[PDB]
Amino acid sequence: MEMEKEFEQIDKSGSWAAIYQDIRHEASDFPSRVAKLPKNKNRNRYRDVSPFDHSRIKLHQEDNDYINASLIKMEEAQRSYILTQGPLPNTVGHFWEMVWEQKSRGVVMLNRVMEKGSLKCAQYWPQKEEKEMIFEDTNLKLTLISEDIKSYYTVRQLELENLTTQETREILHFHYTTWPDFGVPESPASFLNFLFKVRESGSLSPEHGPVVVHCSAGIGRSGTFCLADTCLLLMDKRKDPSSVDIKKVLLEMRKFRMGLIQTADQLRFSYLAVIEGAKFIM
Ligand SMILES: CC(=O)N[C@@H](Cc1ccc(O)cc1)C(=O)NN
């Protein structure tokens, strides 16, 4: 039942929350024993937001490998992503250790450091060229190379140095800036173009390790980014573009990360992001 038609009847009835709770009721439930251990109390920004043990990204170290990061592996779509929370003052060195280990090209951010007068994440990248950051706990160094500031996003070039191998790599900061404080973006137009812009970079390609995407919790705004890309990828690919079930995509993803897609407005907006993007792939 096509995604244009469904909506329509979803509007016609207005039962977004009603659609939305059923997915919440049909979603995966798996253990999260690692997250919950006591020595990890400080690596979680939220007590109710936890990575499942079976899909948890692990940090390459034998003492403590824990981070609130999971691997969403999409079989069909031949696409992979890591969802993580906004880093904390105690996790910064862990976020970049992850970027390294995993061999990612890109870092995507759907949020500002300050929203509603309070802190959404740590300031974790260098704002000035001659002002480099060193992550002592994890022996890496990061340098701001260049900055492309535009209306809805900014793209930054960074240099990540594994101070232990002295090897260096180039990472791309894709930062979306205009998402509103309350609600959802008033028009999917800008979220989509930024999604094409991230693909444009080569960051969501198999030729690198999965992309790292985050917002504050690592489930909401992050979930729309991946639900939509994957659905778009799926439409190009199948005979029947019409075949794409957005609820079905979401529950598959939900098997790898708890609560992807936080409110009924995001579900629909996720729906308009798919619906509207199809209109170029073609
Ligand atoms: C008709 C309706 O329920 N609209 C939503 C708001 C909405 C707008 C754009 C989005 O992309 C997503 C959600 C609403 O009124 N919710 N209360």
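We count from 1, first residue shown onward.
For all residues, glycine too, the Cβ spot is worked out from N, Cα and C.
Residues or ranges marked as active site, phosphocysteine intermediate in Swiss-Prot: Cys215. Residues or ranges marked as substrate binding site in Swiss-Prot: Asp181, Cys215, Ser216, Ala217, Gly218, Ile219, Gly220, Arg221, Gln262. Swiss-Prot gives this note for the published mutagenesis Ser50 to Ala or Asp: No phosphorylation. What Swiss-Prot says about the mutagenesis result for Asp181 to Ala is this: Substrate-trapping mutant. Under its mutagenesis annotations, Swiss-Prot gives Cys215 to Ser the following note: Catalytically inactive mutant; abolishes sulfhydration.
Swiss-Prot feature annotations superimposed on the structure.
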residue : record                 : CB count, 10 Å
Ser50   : mutagenesis position   : 22
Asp181  : mutagenesis position   : 9
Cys215  : mutagenesis position   : 25
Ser216  : substrate binding site : 20
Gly218  : substrate binding site : 27
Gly220  : substrate binding site : 20
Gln262  : substrate binding site : 18
Rounded Cα-Cα span from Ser216 (substrate binding site) to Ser50 (mutagenesis position), Å: 13
Inter-residue Cα distance where the pair is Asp181 (mutagenesis position) and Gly218 (substrate binding site), in Å: 16
C-alpha spacing of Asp181 (mutagenesis position) relative to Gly220 (substrate binding site), in angstrom: 13
Annotated substrate contacts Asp181, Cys215, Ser216, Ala217, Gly218, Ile219, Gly220, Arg221, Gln262, maximal Cα-Cα distance (Å, integer): 16
Integer Cα-Cα distance in angstrom, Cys215 (mutagenesis position) to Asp181 (mutagenesis position): 12
Inter-residue C-alpha distance, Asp181 (mutagenesis position) and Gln262 (substrate binding site) (nearest angstrom): 14
